[PDB]
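Asker: Questions regarding the structure given below will be posed in turn.
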Amino acid sequence: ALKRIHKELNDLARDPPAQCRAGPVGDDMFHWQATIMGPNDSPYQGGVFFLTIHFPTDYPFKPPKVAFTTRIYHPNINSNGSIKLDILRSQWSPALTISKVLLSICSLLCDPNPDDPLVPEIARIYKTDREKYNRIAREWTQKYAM
Amino acid sequence: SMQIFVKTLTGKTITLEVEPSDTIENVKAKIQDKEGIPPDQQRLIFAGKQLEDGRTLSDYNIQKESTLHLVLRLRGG
Amino acid sequence: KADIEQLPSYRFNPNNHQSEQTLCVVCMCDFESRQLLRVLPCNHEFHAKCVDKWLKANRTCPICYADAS
Ligand SMILES: [Zn+2]
Ligand SMILES: [Zn+2]
(Lines of atoms letter the chains of each structure in order from A and count residues from 1; the text may use other names and numbers.)
(Lines give C-alpha, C1' and ligand atoms only; values in the text may rest on other atoms or scores of the structure.)
(Ligands and ions follow the chains in the order given, each with its own letter.)
Protein backbone atom coordinates (compact mmCIF):
# COMPACT_ATOMS: atom_id res chain seq x y z
CA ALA A 1 0.00 0.00 0.00
CA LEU A 2 2.91 2.18 0.61
CA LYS A 3 3.88 2.35 -2.95
CA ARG A 4 0.55 3.68 -4.10
CA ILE A 5 0.36 6.24 -1.32
CA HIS A 6 3.65 7.70 -2.62
CA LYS A 7 2.28 7.61 -6.17
CA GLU A 8 -0.66 9.81 -5.14
CA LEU A 9 1.64 12.18 -3.33
CA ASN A 10 3.45 12.91 -6.63
CA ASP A 11 0.21 13.13 -8.54
CA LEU A 12 -0.88 15.95 -6.14
CA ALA A 13 2.38 17.77 -6.80
CA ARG A 14 2.06 17.56 -10.59
CA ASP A 15 -1.63 18.59 -10.63
CA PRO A 16 -2.45 20.20 -7.26
CA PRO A 17 -6.17 20.57 -6.61
CA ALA A 18 -7.37 24.13 -6.72
CA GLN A 19 -6.27 25.83 -3.52
CA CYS A 20 -5.76 22.66 -1.57
CA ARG A 21 -2.84 21.12 0.27
CA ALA A 22 -2.35 17.60 1.62
CA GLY A 23 0.47 15.40 2.82
CA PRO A 24 1.83 13.32 5.67
CA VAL A 25 2.32 15.04 8.98
CA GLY A 26 5.48 13.16 9.87
CA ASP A 27 7.42 10.00 9.06
CA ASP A 28 4.18 7.83 8.90
CA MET A 29 2.79 7.82 5.35
CA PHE A 30 -0.57 6.45 6.14
CA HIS A 31 -1.68 9.51 8.18
CA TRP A 32 -1.96 12.82 6.36
CA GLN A 33 -3.45 16.20 7.06
CA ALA A 34 -5.05 18.37 4.42
CA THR A 35 -6.35 21.92 4.19
CA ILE A 36 -9.11 23.14 1.83
CA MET A 37 -9.93 26.73 1.14
CA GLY A 38 -13.61 27.41 1.09
CA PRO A 39 -14.66 27.66 -2.56
CA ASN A 40 -15.18 31.08 -3.98
CA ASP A 41 -18.82 31.89 -4.70
CA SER A 42 -19.88 29.63 -1.83
CA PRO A 43 -21.03 30.38 1.74
CA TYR A 44 -17.61 29.29 2.87
CA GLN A 45 -15.53 31.69 0.80
CA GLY A 46 -12.52 32.92 2.76
CA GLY A 47 -12.45 30.04 5.24
CA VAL A 48 -9.61 27.58 5.81
CA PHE A 49 -10.78 24.08 6.71
CA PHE A 50 -8.40 21.40 8.02
CA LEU A 51 -8.89 17.68 7.42
CA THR A 52 -7.34 14.42 8.61
CA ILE A 53 -6.65 11.65 6.07
CA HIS A 54 -6.11 8.03 7.21
CA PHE A 55 -5.20 5.36 4.61
CA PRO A 56 -6.26 1.80 5.52
CA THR A 57 -3.61 -0.89 5.70
CA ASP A 58 -4.84 -2.38 2.40
CA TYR A 59 -5.44 0.83 0.55
CA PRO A 60 -6.56 1.26 -2.28
CA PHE A 61 -8.95 -1.70 -1.84
CA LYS A 62 -10.51 0.13 1.13
CA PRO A 63 -11.20 3.86 0.85
CA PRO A 64 -9.42 6.40 3.01
CA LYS A 65 -11.09 7.66 6.18
CA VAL A 66 -11.42 11.45 5.82
CA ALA A 67 -12.81 13.94 8.34
CA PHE A 68 -12.92 17.66 9.09
CA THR A 69 -11.16 19.08 12.09
CA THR A 70 -12.63 22.53 11.56
CA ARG A 71 -16.29 23.00 12.51
CA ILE A 72 -18.52 23.69 9.51
CA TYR A 73 -22.21 24.43 8.88
CA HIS A 74 -23.22 21.97 6.20
CA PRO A 75 -26.01 19.42 5.61
CA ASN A 76 -23.56 16.55 4.90
CA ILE A 77 -21.01 17.31 7.58
CA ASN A 78 -21.58 16.86 11.24
CA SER A 79 -20.13 18.30 14.43
CA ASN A 80 -17.69 15.34 14.59
CA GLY A 81 -16.31 16.15 11.15
CA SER A 82 -17.84 13.03 9.69
CA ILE A 83 -18.53 13.41 5.99
CA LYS A 84 -21.49 11.88 4.20
CA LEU A 85 -19.99 11.21 0.78
CA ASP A 86 -20.66 8.30 -1.51
CA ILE A 87 -17.15 7.83 -2.95
CA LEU A 88 -15.81 7.62 0.56
CA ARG A 89 -17.98 4.60 1.48
CA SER A 90 -19.92 2.57 -1.11
CA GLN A 91 -18.85 4.13 -4.43
CA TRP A 92 -15.12 3.74 -3.57
CA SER A 93 -12.85 2.43 -6.28
CA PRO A 94 -9.09 1.91 -6.67
CA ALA A 95 -9.34 4.22 -9.69
CA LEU A 96 -10.06 7.07 -7.37
CA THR A 97 -7.23 9.18 -6.03
CA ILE A 98 -6.79 11.49 -3.11
CA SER A 99 -7.06 14.34 -5.57
CA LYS A 100 -10.43 13.17 -6.76
CA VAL A 101 -11.67 12.86 -3.27
CA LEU A 102 -10.60 16.42 -2.38
CA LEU A 103 -12.28 17.81 -5.44
CA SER A 104 -15.49 15.93 -4.57
CA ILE A 105 -15.43 17.38 -1.10
CA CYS A 106 -14.73 20.75 -2.59
CA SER A 107 -17.77 20.43 -4.85
CA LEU A 108 -19.92 19.11 -1.98
CA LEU A 109 -19.24 22.37 -0.19
CA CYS A 110 -20.53 24.23 -3.22
CA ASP A 111 -23.46 21.87 -3.73
CA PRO A 112 -24.75 19.78 -0.81
CA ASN A 113 -26.87 16.62 -1.20
CA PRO A 114 -29.88 17.58 0.91
CA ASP A 115 -31.91 14.60 -0.27
CA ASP A 116 -29.56 12.28 1.63
CA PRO A 117 -28.50 14.45 4.56
CA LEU A 118 -26.26 14.00 7.55
CA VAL A 119 -27.80 16.93 9.49
CA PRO A 120 -31.57 17.15 8.95
CA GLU A 121 -32.19 20.64 10.40
CA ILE A 122 -29.62 22.29 8.09
CA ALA A 123 -30.82 20.23 5.10
CA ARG A 124 -34.26 21.50 5.79
CA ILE A 125 -33.07 25.07 5.84
CA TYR A 126 -31.09 24.55 2.63
CA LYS A 127 -34.11 23.48 0.58
CA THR A 128 -36.69 25.88 2.06
CA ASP A 129 -34.80 29.08 3.16
CA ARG A 130 -31.48 29.13 1.34
CA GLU A 131 -30.90 32.75 2.33
CA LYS A 132 -30.87 31.82 6.05
CA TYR A 133 -28.77 28.75 5.22
CA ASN A 134 -25.98 30.83 3.69
CA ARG A 135 -25.94 33.55 6.36
CA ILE A 136 -25.44 30.91 9.06
CA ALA A 137 -22.75 29.19 7.03
CA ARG A 138 -21.04 32.55 6.49
CA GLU A 139 -21.33 33.18 10.19
CA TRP A 140 -19.73 29.84 11.01
CA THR A 141 -17.06 30.37 8.40
CA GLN A 142 -16.34 33.71 10.04
CA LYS A 143 -16.26 32.27 13.55
CA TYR A 144 -14.29 28.93 13.84
CA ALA A 145 -12.41 28.78 10.44
CA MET A 146 -10.70 32.14 10.00
CA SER B 1 -10.68 -27.91 -42.53
CA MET B 2 -10.69 -27.38 -38.79
CA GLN B 3 -13.26 -26.55 -36.12
CA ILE B 4 -12.73 -23.53 -33.84
CA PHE B 5 -14.60 -22.11 -30.86
CA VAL B 6 -14.90 -18.49 -29.85
CA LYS B 7 -17.28 -18.74 -26.91
CA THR B 8 -17.12 -15.47 -25.12
CA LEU B 9 -19.24 -12.33 -24.54
CA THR B 10 -20.58 -14.20 -21.52
CA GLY B 11 -23.30 -15.25 -23.98
CA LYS B 12 -20.67 -17.72 -25.15
CA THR B 13 -21.12 -20.33 -27.91
CA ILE B 14 -19.94 -19.82 -31.57
CA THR B 15 -18.32 -22.64 -33.58
CA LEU B 16 -16.31 -21.79 -36.63
CA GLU B 17 -14.83 -23.61 -39.58
CA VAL B 18 -11.46 -22.38 -40.71
CA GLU B 19 -7.99 -23.34 -42.21
CA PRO B 20 -4.89 -22.99 -40.17
CA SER B 21 -3.67 -20.66 -42.85
CA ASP B 22 -6.41 -18.10 -42.00
CA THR B 23 -5.21 -14.75 -40.77
CA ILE B 24 -6.77 -13.27 -37.65
CA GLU B 25 -8.26 -10.56 -39.80
CA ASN B 26 -10.14 -13.31 -41.69
CA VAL B 27 -11.34 -14.61 -38.34
CA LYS B 28 -12.80 -11.28 -37.20
CA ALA B 29 -14.71 -11.06 -40.51
CA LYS B 30 -16.16 -14.52 -40.11
CA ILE B 31 -17.24 -13.45 -36.67
CA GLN B 32 -18.97 -10.53 -38.31
CA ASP B 33 -20.75 -13.13 -40.40
CA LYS B 34 -21.97 -15.45 -37.67
CA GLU B 35 -22.67 -12.47 -35.47
CA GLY B 36 -23.26 -8.97 -36.18
CA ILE B 37 -20.09 -7.50 -34.71
CA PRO B 38 -18.11 -5.12 -36.88
CA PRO B 39 -14.57 -6.49 -36.99
CA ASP B 40 -12.93 -3.29 -35.52
CA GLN B 41 -15.01 -3.78 -32.44
CA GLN B 42 -13.24 -7.11 -31.76
CA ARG B 43 -10.28 -8.01 -29.57
CA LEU B 44 -9.21 -11.65 -29.87
CA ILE B 45 -7.13 -13.16 -27.10
CA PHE B 46 -5.63 -16.59 -26.82
CA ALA B 47 -3.17 -18.36 -24.61
CA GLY B 48 -2.14 -15.11 -23.03
CA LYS B 49 -1.64 -13.13 -26.27
CA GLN B 50 -3.55 -10.50 -28.18
CA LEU B 51 -3.79 -11.66 -31.78
CA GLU B 52 -2.34 -9.29 -34.32
CA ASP B 53 -4.61 -8.78 -37.36
CA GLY B 54 -1.84 -9.73 -39.76
CA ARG B 55 -0.73 -13.04 -38.15
CA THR B 56 -2.28 -16.36 -38.78
CA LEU B 57 -3.76 -19.31 -36.93
CA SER B 58 -0.70 -21.50 -37.76
CA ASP B 59 1.64 -18.69 -36.61
CA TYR B 60 0.04 -18.59 -33.13
CA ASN B 61 -0.39 -22.43 -33.08
CA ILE B 62 -4.13 -22.80 -32.70
CA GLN B 63 -5.03 -26.44 -32.92
CA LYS B 64 -8.41 -28.09 -33.58
CA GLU B 65 -11.25 -27.22 -31.19
CA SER B 66 -9.27 -24.35 -29.55
CA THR B 67 -11.77 -22.19 -27.64
CA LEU B 68 -10.93 -18.51 -27.90
CA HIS B 69 -11.73 -15.22 -26.21
CA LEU B 70 -13.49 -12.23 -27.73
CA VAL B 71 -13.73 -8.84 -26.07
CA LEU B 72 -16.05 -6.09 -27.37
CA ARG B 73 -14.66 -2.56 -27.32
CA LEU B 74 -17.30 0.12 -27.33
CA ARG B 75 -17.67 3.52 -29.02
CA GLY B 76 -16.59 5.31 -25.85
CA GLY B 77 -16.59 2.96 -22.88
CA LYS C 1 -14.24 -16.91 -7.01
CA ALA C 2 -13.83 -19.27 -9.91
CA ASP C 3 -15.19 -16.40 -12.07
CA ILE C 4 -11.89 -14.48 -11.84
CA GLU C 5 -10.18 -17.32 -13.85
CA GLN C 6 -12.88 -17.12 -16.59
CA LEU C 7 -11.81 -13.70 -17.81
CA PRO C 8 -9.10 -13.16 -20.44
CA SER C 9 -5.50 -12.36 -19.68
CA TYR C 10 -2.66 -11.55 -21.99
CA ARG C 11 0.96 -10.47 -21.64
CA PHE C 12 1.28 -6.80 -22.67
CA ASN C 13 3.42 -5.97 -25.71
CA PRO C 14 4.31 -2.27 -26.11
CA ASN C 15 4.93 -2.45 -29.83
CA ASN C 16 1.30 -3.06 -30.85
CA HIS C 17 -1.31 -0.41 -30.19
CA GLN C 18 -4.62 -2.29 -30.03
CA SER C 19 -5.91 -0.74 -26.84
CA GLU C 20 -5.47 2.78 -25.54
CA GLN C 21 -5.02 1.63 -21.93
CA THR C 22 -1.45 2.59 -21.04
CA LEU C 23 -1.98 2.40 -17.27
CA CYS C 24 -3.22 0.09 -14.52
CA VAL C 25 -5.32 2.38 -12.39
CA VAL C 26 -5.02 0.18 -9.29
CA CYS C 27 -1.26 0.36 -9.21
CA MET C 28 -0.93 3.65 -11.03
CA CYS C 29 1.91 2.09 -13.06
CA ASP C 30 2.35 2.09 -16.81
CA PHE C 31 1.91 -1.18 -18.50
CA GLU C 32 5.32 -2.87 -18.70
CA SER C 33 6.31 -5.39 -21.41
CA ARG C 34 5.22 -9.03 -20.75
CA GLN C 35 3.26 -7.98 -17.68
CA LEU C 36 0.03 -9.90 -17.29
CA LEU C 37 -3.09 -7.87 -18.09
CA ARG C 38 -6.62 -8.84 -17.20
CA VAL C 39 -9.47 -7.58 -19.32
CA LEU C 40 -12.99 -7.17 -18.01
CA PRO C 41 -16.24 -7.58 -19.94
CA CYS C 42 -16.43 -3.81 -20.40
CA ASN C 43 -13.12 -3.79 -22.32
CA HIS C 44 -11.28 -2.23 -19.31
CA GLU C 45 -8.01 -3.96 -18.45
CA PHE C 46 -5.58 -3.75 -15.55
CA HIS C 47 -2.57 -5.56 -14.14
CA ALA C 48 -3.59 -9.13 -13.46
CA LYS C 49 -2.55 -9.55 -9.73
CA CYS C 50 -3.40 -5.89 -9.29
CA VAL C 51 -7.10 -6.16 -10.15
CA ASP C 52 -7.47 -9.77 -9.13
CA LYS C 53 -7.44 -8.74 -5.44
CA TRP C 54 -10.26 -6.24 -6.03
CA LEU C 55 -12.54 -8.80 -7.65
CA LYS C 56 -12.36 -11.03 -4.55
CA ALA C 57 -14.39 -8.49 -2.53
CA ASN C 58 -16.07 -6.57 -5.37
CA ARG C 59 -17.36 -7.33 -8.80
CA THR C 60 -17.25 -3.98 -10.59
CA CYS C 61 -14.89 -2.55 -13.09
CA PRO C 62 -12.83 -0.06 -11.04
CA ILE C 63 -13.01 2.42 -13.88
CA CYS C 64 -16.56 2.41 -15.19
CA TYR C 65 -18.41 0.65 -12.39
CA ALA C 66 -19.71 -2.19 -14.52
CA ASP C 67 -20.36 -5.69 -13.22
CA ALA C 68 -17.98 -8.41 -14.44
CA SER C 69 -19.72 -11.80 -13.92
ZN1 LIG D 1 -1.10 -2.29 -11.51
ZN1 LIG E 1 -15.09 -1.09 -17.24
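Following Swiss-Prot, chain A residues are numbered 2-147, in order.
This entry, so its header tells us, was determined using X-ray crystallography, 2.6 Å.
Each Cβ is built from the backbone N, Cα and C atoms, and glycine gets one as well.
What Swiss-Prot records for this protein is below:
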MUTAGEN   A:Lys63 to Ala or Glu  Strongly reduced interaction with CNTO4
MUTAGEN   A:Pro64 to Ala  Abolishes histone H3 ubiquitination and decreases interaction with PHF7
MUTAGEN   A:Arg90 to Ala  Abolishes histone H3 ubiquitination and decreases interaction with PHF7
MUTAGEN   A:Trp93 to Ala  Abolishes histone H3 ubiquitination and decreases interaction with PHF7
MUTAGEN   A:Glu122 to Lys  Abolishes histone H3 ubiquitination
MUTAGEN   A:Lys144 to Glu  Abolishes histone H3 ubiquitination
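Give me the structural setting of these features: burial, nearby parts and distances.
Answerer: A:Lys63 (mutagenesis position) falls within neither a helix nor a strand when secondary structure is assigned with DSSP, and so counts as coil. Taking the Cβ of A:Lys63 (mutagenesis position) as centre and 10 Å as the limit, one finds 14 other Cβ atoms among all the protein chains shown.
A C-beta separation below 8 Å, combined with a sequence spacing of at least six in one chain, links A:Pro64 (mutagenesis position) to A:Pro57, A:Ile88, A:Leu89, A:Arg90, A:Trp93, A:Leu97.
Secondary structure at A:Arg90 (mutagenesis position), taken from DSSP and collapsed to helix, strand or coil, is coil.
The Cβ neighbour count for A:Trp93 (mutagenesis position), using a 10 Å radius over every protein chain in view, is 19.
Note on A:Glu122 (mutagenesis position): other Cβ atoms within 10 Å of its Cβ, all shown chains, come to 9.
Around A:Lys144 (mutagenesis position), no same-chain residue at least 6 positions away in sequence has a Cβ under 8 Å from its Cβ.
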Asker: Round to the nearest Å and give the CA-to-CA distance linking A:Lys63 (mutagenesis position) with A:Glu122 (mutagenesis position).
Answerer: 31
Asker: Applying a 10 Å Cβ distance cut-off over all chains shown, what neighbour count does A:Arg90 (mutagenesis position) have?
Answerer: 11
Asker: Cβ under 6 Å from an atom of ligand 1: which of these mutagenesis positions qualify? The list is A:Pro64, A:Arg90, A:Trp93, A:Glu122, A:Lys144.
Answerer: none
